[PDB]
Every structure is written in structure tokens, then in C-alpha cells.
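> Below is one structure. I have some questions about it.
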Amino acid sequence: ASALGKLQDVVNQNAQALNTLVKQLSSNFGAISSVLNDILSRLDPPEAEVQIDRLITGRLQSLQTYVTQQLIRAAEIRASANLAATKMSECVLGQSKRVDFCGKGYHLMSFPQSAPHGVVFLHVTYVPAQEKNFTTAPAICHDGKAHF
Amino acid sequence: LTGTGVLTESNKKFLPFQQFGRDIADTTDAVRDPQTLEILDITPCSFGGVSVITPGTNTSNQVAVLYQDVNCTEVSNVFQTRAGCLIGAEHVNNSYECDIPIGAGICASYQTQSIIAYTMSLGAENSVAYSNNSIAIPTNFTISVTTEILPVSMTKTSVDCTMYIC
Amino acid sequence: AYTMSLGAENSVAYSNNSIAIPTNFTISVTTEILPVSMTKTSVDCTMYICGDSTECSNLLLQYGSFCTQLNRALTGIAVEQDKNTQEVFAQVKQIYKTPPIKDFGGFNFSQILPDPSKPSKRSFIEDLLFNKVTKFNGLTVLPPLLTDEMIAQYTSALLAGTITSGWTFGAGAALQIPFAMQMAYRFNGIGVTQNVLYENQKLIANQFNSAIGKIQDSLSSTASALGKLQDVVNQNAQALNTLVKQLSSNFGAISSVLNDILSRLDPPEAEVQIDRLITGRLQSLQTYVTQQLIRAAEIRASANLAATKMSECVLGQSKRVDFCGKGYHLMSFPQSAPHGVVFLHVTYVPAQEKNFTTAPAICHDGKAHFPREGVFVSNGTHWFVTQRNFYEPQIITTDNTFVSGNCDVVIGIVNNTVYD
Amino acid sequence: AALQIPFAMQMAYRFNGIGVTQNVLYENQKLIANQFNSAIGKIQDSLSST
Amino acid sequence: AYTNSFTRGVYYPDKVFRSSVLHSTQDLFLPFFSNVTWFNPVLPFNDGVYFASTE
Ligand SMILES: *[C@@H]1O[C@H](CO)[C@@H](O)[C@H](O)[C@H]1NC(C)=O
Ligand SMILES: *[C@@H]1O[C@H](CO)[C@@H](O)[C@H](O)[C@H]1NC(C)=O
Ligand SMILES: *[C@@H]1O[C@H](CO)[C@@H](O)[C@H](O)[C@H]1NC(C)=O
Ligand SMILES: *[C@@H]1O[C@H](CO)[C@@H](O)[C@H](O)[C@H]1NC(C)=O
Ligand SMILES: *[C@@H]1O[C@H](CO)[C@@H](O)[C@H](O)[C@H]1NC(C)=O
Ligand SMILES: *[C@@H]1O[C@H](CO)[C@@H](O)[C@H](O)[C@H]1NC(C)=O
Ligand SMILES: *[C@@H]1O[C@H](CO)[C@@H](O)[C@H](O)[C@H]1NC(C)=O
Ligand SMILES: *[C@@H]1O[C@H](CO)[C@@H](O)[C@H](O)[C@H]1NC(C)=O
Ligand SMILES: *[C@@H]1O[C@H](CO)[C@@H](O)[C@H](O)[C@H]1NC(C)=O
């Protein structure tokens, strides 16, 4: 079950960010209470504006942090998706001579399969086996001529 | 001037009109005793983070504790590495593939019954029999299929600012 | 003050029936330096903001869970740096070793291969690179998982593998090959026959050794080679220094030190100053974390590029036009660096051009003859066949030309005879 | 360096790159030139209009 | 008479100890290469005076 490490990692990161935001909804931020309705019910507007402003400042800062982290994560995912598109184009729709772009060995073909929030490539590769020692020579001398 | 730290004799040459002393980042690291005019050096007490090395809950219940950037002089088996002092893991002269990377090329693992700390092995020691007139040529092939998994998109979530704040 | 010059004003003497073909080559070795990882640093939020005051900590709990997020981000950055280094360097299955005999067909690899007398497996050029580069309040610098000794060992393994087995070890097992035949194959890759190497082996070896000497001289003399690594180090040091200096700004409070605030005022009147300091320090820490995240993204992109370059230039020969050096790629060699990797790109560049008169085809008995491989050239009276990347003229023959069509459609077909 | 070459032989080499023999170009030089000019015209029209 | 101040008139500003540190401070200093009068009249003491005398 450890094959889909990256997809699970992405899902966990997004869930962690959302859970952190929801939990940040419940920190006093210095105000009398972490709930807005009780602040409005217990105090007059002149004396409630201070607590409302404290809560507003805290919640706005938390939202800004969430948005910035999401932007950076989106940049990383966009880079990954660009790589995936390039791999699809140059390995599924053709045969790549790049040394280790698609699997280890000499590329033959690749097959795409879908995934929850990704794509998996099955890289079929020709790898030589069963070596054998031999004695070689750069050329052959025949009638004084060099044969390559 | 109030602080917490360890005081030691200092070689700093204060001029006869200087009482304090500021290191980089504007921190007070030297002070003059107001009764003996002694030049004392102030340095912060030892501190650092602790780390727990676990082989898994359902595999075992024993752990090793690493005190990062702390000499062993400050508080089963203690073994000194390049990143802090280790406690609860024995040292082995063998080399294995890295399982739980501690740092500075030192890993830890669960092997027979106990936690062991070793220096990780990069790999085998294959030496190709290179000669100026001999080559090796394959006689058979074993085509192989591998996988590569790449995420492409996230969940489309939009959060309302006004309803979130108010 | 002037208007900068883009370059020279070379105008190629293009003509519809004349081509230029090189008659000699000057193989060249260049370098390309790519940073791969940063320093693993983790900053404690609580000790940075408060240090040891329990009142400050209790005030900090009221702000939520910012410190946990910052610590999580820094931990992620450190793990990312370790992964970057591992991906760039840990690409070899077995630690290969160069045979004790150095009969590499006239090529001298002593400058790049490890030396037992030198520290660990660090080579001469690696030593030059490593010499060329020129506690606190909750701050810790974590040590990398892969020490410089292990990175140098990985680099030496790669060098031994590519010298001995060529590009074979990057796909399957290590199939040995003499270096001369390997270079013959690599010439065949760039469209030049192997007899060109086999007849100029000594000259090519001398050129390669001279290029290596020039590289070592330029690395030892000039200190501006490692611009990117020094830039990264300076950026990280600047960020840390800015954070430490931000520890000492009033932020509006009575004083920039927490202990005096606690000692001079009662908690009801000290909470305001403590909160001002907490707000300022938290904002500074958040700024530092965001900048570090962006820098980590940039370094990760650089490390991905470095890993791709290693895979496709050290473990093989790339046909990409300018991926690895300028010219036609032959091979590359990796060397370690403090926080990066340098590639020595050996490249075949043609030289000593020569004007010639060409023709698309040859008319013989009404037939149209096209060259099987190469191009038709003439020295003024006779017509020959030569490969496009060298001047090795041959007598036109039916064994190196193929016939297709007549002499009525091709434009520029000239009179000539073909010997069979 | 800049080694000159007539454009027809250059296109012959480029056809040889994609696995098509050079006689294919040399026997259809006029048709290929007409197609290329028409394509350039279509590009300029699509850029000017849309 | 007049003379250039050269680089004369720098003093310890805060009586704290600093070693191997470049410190930037703002204080009442005598500017470099200023015009210093060369000589017992009445002198308009203005927020600090650099008085230098020879043998
Ligand atoms: C080839 O010969 C070398 C020694 O000459 C030996 O070490 C190696 O194992 C041999 N390999 C095979 C496949 O026979
Ligand atoms: C322990 O956990 C692992 C993974 O969580 C699982 O594969 C294994 O079967 C578990 N063993 C037992 C005895 O539950
Ligand atoms: C750790 O403490 C011991 C005892 O004080 C000392 O001998 C040793 O040198 C210390 N470690 C280091 C790295 O200095
Ligand atoms: C392991 O190495 C240490 C350090 O040299 C040595 O004291 C110890 O006897 C060794 N143990 C074994 C089992 O080789
Ligand atoms: C390689 O060059 C070094 C110095 O450039 C020289 O000392 C060494 O002898 C050379 N190698 C051989 C095999 O001669
Ligand atoms: C080739 O001829 C052109 C003019 O026809 C001249 O400008 C150029 O310098 C010549 N190049 C060589 C290498 O002779
Ligand atoms: C061209 O080469 C032929 C080789 O048979 C030679 O006889 C002839 O003199 C050469 N022409 C010139 C102008 O060098
Ligand atoms: C090259 O151009 C000249 C004059 O411009 C012309 O006479 C000749 O036929 C042309 N040759 C080819 C092959 O186009
Ligand atoms: C030689 O070429 C000329 C074209 O200038 C033309 O007469 C014919 O193609 C050839 N002559 C023959 C075949 O007698």
C-alpha cells in the first residue's frame, strides 16, 4: 500500500491546512471570548469594537497565511503537472532516447493509467542480461588495409 | 541587568571606562562585576531539541532518544554521534542500508529485538574488470515493466473571507 | 558611458551552390555549476519569541497555532534538502572502482579521479572547489544526512563506471569496454566515423589533457567560478542575520528586552508590552519562513535540473542541442561541490572550415544519384563524396550512392560519372 | 563556426533527420516551397485577424 | 586662518565593548575635511566643540 506515496502526501497536506484553518477559528486572539455572538450580546458597540477588531486581525492573518501556503503548493503541483504532461507526450506518444526519462534501461513504450489526483506510467523497458567476456580489436588488417 | 547563563573568566580587554559588552546581533555577552571589577563572560546554558526514534507502534514499543546539539555530559546505552547524544540504541560496526536516517551519515534500525545505530552503506563494492582489449556483450534480455506516479492536481477549494472572519 | 555592443557583425557568405566543411577538430572541456541543497536550519518559535518567560509563553498560546505551522514548514524544507541531495547523487547501484592499471588509451584522468593520499576520495579539482568557497536564540543548524565523504564516494563511483563501462552501467550491468572503442562509439553518435578517432587517437588525447589542464588552471586562478553557490550561502546568511537583528527592535514597547519588561512592571501593565513584542517577533518569523519556502522551491527546481543533467549526460550521451556544453556532446564527468555539483562537459567542436562547391545529385546515364550518407563536393575539377562533419573525400561509387529517378526534376543536378 | 549551406540541401538533411530520404524533397522542392509560403500566409492572416 | 579637519575628532560614543564589529551610529561628530579655525577671542560654542592644541 506504499506505492501512492505522493498522492497521499498531497491529500494529507491539503487536509492539514484546512484543519489548521478551522481550528484557528477558535483562539481568543486576546479578546474576551473566541465566539463573536457572545461578544455582541454581552457588550455595547463602543466596548465591543475592540474585541471584534482583535478577532478580525487574528482571523485575517490566519487566512493570509493559508492563502500564501496554498499558492506555493499550487506552484509545486503545477511544476509536477508540467512534468507529467511532458512525460506523456514524449513517452506515450513516442519513444524517448533520453537516458533515464522513462524507466531504467532502454525505452520501448509506456502505458498511461488514471489515478485519483495523478497519473501513473507503466514503462516497458529492454534491459540486457547474461553478459559474456570477449576479446576485441579496433580494426582488422587485410592486405595492408584497415577494416572497420 | 538580569539574565540566565553560565559565567566564566574572559580575556576581553575592556578599556577602563567600559562596563558592558555586545556581541554580534546586539546581545550582551560580557559584564563587569560591580564589586571586584572582574571581566566576566556570559554564554547561554545548553539547550536543544529532542527527537524520538520509533520502529513503529505495532512492531515494538521501545524507542531511542536523541538530544540534538547536546554533549552527553548533560543528561540505557549512550552513544555519541555528530548530531547530539543518543540514548537507548547500541552501536554496531556493521553497515546496512539506511532505514531511519538520524544524520551525518548515521542511521538507525530495528534488528535482532533491539535498536541499533550504524553508519549507512552506500552500496556494494563492484569493481569492473576493465582491460584494454576485452569487452562484455549481453547474450539475453529480460524486458521489464516499472511504474512512475506523478500528482497533477489538487482539490478545488474556495474559502469565503467575510463568512470566515464574521 | 556608452551604448553596449551586442556582438560582431559576421556575415556568412551564403551561396546557392557552395558549402563549407570542417577539416580539423578541437575537442573542448567546459564546466557547469548547479547548486542542489541549502543548509538545514530549524528555528524554535517559542524560544525565539519568548525564550524562557512563562508569562510570554502563556500570552503566546492565546494567538493559536502559528508556531506549529512554522516548525512544520521548516522541517519540510530540511527533509526536502536531504531528498534533493539524494536524488542528485544517489543514482548508482554499486560503488564501482577504477582498475589499478591506467591504460586508458592515452587519456589522463588523474586530475579528476580520487587520490588515496588526499582526504577520503576527494580529487584534485574537488579539493580546489572545496577550498575556493569563502549559540543563538533558538537557532539550530542540522547536519546533512549524506556527508561530503559519501557524496565524494558516489561521485568517484560514477566516474569509475562511466570510464570503464561507458553508458552501459546506466541501463543494466557494467559491461566493460576499452576507452578507445567507447570514444569511437561516441564519435559515431555525433555523425563522425570511428576511423577519425582511431587515426587521431594521440592528438585527441593530447587535446583532452590540455583542456583538463586549462580547466584546473582557470579554477585555481580565478575565484568567480562558484557564483551561484556563494550567492546561495550569502542569501541564507543574510536571512539569518536579519532575523537575529529583528530580535532587537522595540516594536513600540518600553524596551526591546523581555527580562527588563518583566522586572519593571506588574503583569497587568506588562502584558501590553509583551504583546507588542510578541506581535513584532511573530511577524518577523512568518516573513522569514515565507522567504525560506520560496528559496527552497527555487533550489528544488535547480536540484531537479541537476539530477536530469546527471542522468542524461553522465549516464549517456545527449543529442539535445545545448543541454550539456556548446557543440556536439561526447561525455561528461561529475565532481562534488560544497552545496552543488559541477559537470565537466567534453565536447567535439569542428574547426578549420574550407570552401567547396556542392551539388544536390549526380546525373549518370540519365539516372539521378543521391549520396547514401554525406554530401557531394568538388575541389574545382573532380567530384567526391565526404561526410558532412569532416573532410574525408571519396571517389563517387554505386556503393555509397543510391539511384532514384531521372535528371529532369532535381534542380542543380550536374554532369558526372560514377564508377562501379 | 557558421558553415554555409544552400537551403535545399539543409532541408534535405532535415528530412533525413525525420526518416524520409532526401530525394523526396529534391523531387518535390517546388510543392514544399509553395506549402511553406501558404502556411506563412495563413499565420500572418490569423495573427492580423484574431 | 583655516585648515581641513582630515579624519580627526572620533570618540567612543556609547562606552560599551565591541570587537571585530562594524557599528553604525548617529551622534554629534566633527565632519571629515571640514574647516577648523587656526589660532583668545569669544567663540560661539555650538552643541560641541573640537578643541585641539599642540606643544
Ligand atoms: C570476465 O572476466 C573478468 C576477469 O577477466 C571476471 O572478473 C568477470 O567475472 C568475467 N565476467 C564474465 C561474465 O565472465
Ligand atoms: C503492523 O502494521 C503494518 C503496517 O501498518 C501491517 O502491514 C502489519 O500487518 C501489522 N502487523 C500486525 C501484527 O498487526
Ligand atoms: C563533552 O564533555 C566532556 C566532559 O566535559 C568533554 O571532555 C568533551 O570534550 C565534550 N565534547 C566536546 C565535543 O567538546
Ligand atoms: C567495534 O568497533 C569498536 C571500535 O574499534 C571496537 O572497540 C569493538 O570491539 C568492535 N566490535 C566488534 C564486534 O567488532
Ligand atoms: C597526468 O597528468 C599529471 C599532471 O598533469 C601527471 O603527473 C601524470 O603523470 C599524468 N598521467 C600519466 C599516466 O602520465
Ligand atoms: C569562403 O568564400 C567566401 C566568399 O565566397 C569568403 O567570404 C569566406 O571567407 C571563405 N571561407 C573560407 C574558409 O575560405
Ligand atoms: C582536385 O583533386 C584531383 C584528385 O584527383 C586532382 O587531380 C586535382 O588537381 C584537384 N584540383 C585542384 C584544383 O586542386
Ligand atoms: C544558383 O544561382 C545562379 C545565379 O543566381 C544560377 O545560375 C544557378 O543555376 C543556381 N543554382 C542552383 C542549384 O540553384
Ligand atoms: C549534362 O548536363 C547537361 C545540363 O547542363 C545536359 O546536357 C545533360 O543533363 C547532360 N548531358 C548529357 C547527358 O549528354
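Residue numbering in chain C adheres to Swiss-Prot, whereby the residues present occupy positions 694-827, 854-1139 in order.
The deposited model was determined using electron microscopy, 3.3 Å.
Quick reminder: no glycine exception, Cβ is built from N, Cα and C everywhere.
Got these off Swiss-Prot a minute ago, pasting:
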VARIANT   C:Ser704 to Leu  In strain: Omicron/BA.2.12.1
VARIANT   C:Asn764 to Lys  In strain: Omicron/BA.1, Omicron/BA.2, Omicron/BA.2.12.1, Omicron/BA.2.75, Omicron/BA.4, Omicron/BA.5, Omicron/BQ.1.1, Omicron/XBB.1.5, Omicron/EG.5.1
VARIANT   C:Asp796 to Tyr  In strain: 19B/501Y, Omicron/BA.1, Omicron/BA.2, Omicron/BA.2.12.1, Omicron/BA.2.75, Omicron/BA.4, Omicron/BA.5, Omicron/BQ.1.1, Omicron/XBB.1.5, Omicron/EG.5.1
VARIANT   C:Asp796 to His  In strain: B.1.1.318
VARIANT   C:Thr859 to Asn  In strain: Lambda/C.37
VARIANT   C:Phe888 to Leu  In strain: Eta/B.1.525
VARIANT   C:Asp950 to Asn  In strain: Delta/B.1.617.2, Mu/B.1.621
VARIANT   C:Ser982 to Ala  In strain: Alpha/B.1.1.7
> Need this for a regression test: variant positions C:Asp796, C:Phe888, C:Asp950, filtered to those with Cα within 10 Å of C:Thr859 (variant position). What's left?
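So the list reads none.
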> Write down the Cα-Cα distance for C:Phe888 (variant position) and C:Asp796 (variant position), rounded and given in Å.
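So the alpha carbons of C:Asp796 (variant position) and C:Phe888 (variant position) sit roughly 20 Å from each other.
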> Within a 10 Å radius of its Cβ, which of these variant positions (C:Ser704, C:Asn764) has the fewest neighbouring Cβ atoms?
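Across C:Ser704, C:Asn764, these variant positions, the one with fewest Cβ atoms within 10 Å is C:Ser704.
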> Quick one: what's DSSP say for C:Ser982 (variant position), helix, strand or coil?
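Assignment for C:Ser982 (variant position) reads helix.
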> Checking C:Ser704, C:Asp796, C:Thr859, C:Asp950, C:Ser982 - which of these variant positions have a CB within less than 8 A of a chain B CB?
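Qualifying residues, whose Cβ lies under 8 Å from chain B: C:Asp796, C:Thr859, C:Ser982.
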> Which one is it: of the variant positions C:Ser704, C:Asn764, C:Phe888, whose Cα lies the shortest distance from the Cα of C:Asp950 (variant position)?
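Of all the candidates listed, C:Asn764 is nearest in space.
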> By CA distance, which of the variant positions (C:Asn764, C:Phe888, C:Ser982) lies nearest to C:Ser704 (variant position)?
C:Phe888
> Restricting to the chain of C:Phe888 (variant position) and a gap of 6 or more, list residues whose Cβ falls under 8 Å of its Cβ, or answer none.
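The answer is C:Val785, C:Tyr789, C:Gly880, C:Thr881, C:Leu894, C:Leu1034.
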> Rounded to the nearest angstrom, how far is the Cα of C:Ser982 (variant position) from the Cα of C:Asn764 (variant position)?
30
> Going by a 10 angstroms cut-off between Cβ atoms, which of the variant positions C:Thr859, C:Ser982 has the sparsest surroundings?
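Ranked by other Cβ atoms within 10 Å, the variant positions C:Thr859, C:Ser982 bottom out at C:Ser982.
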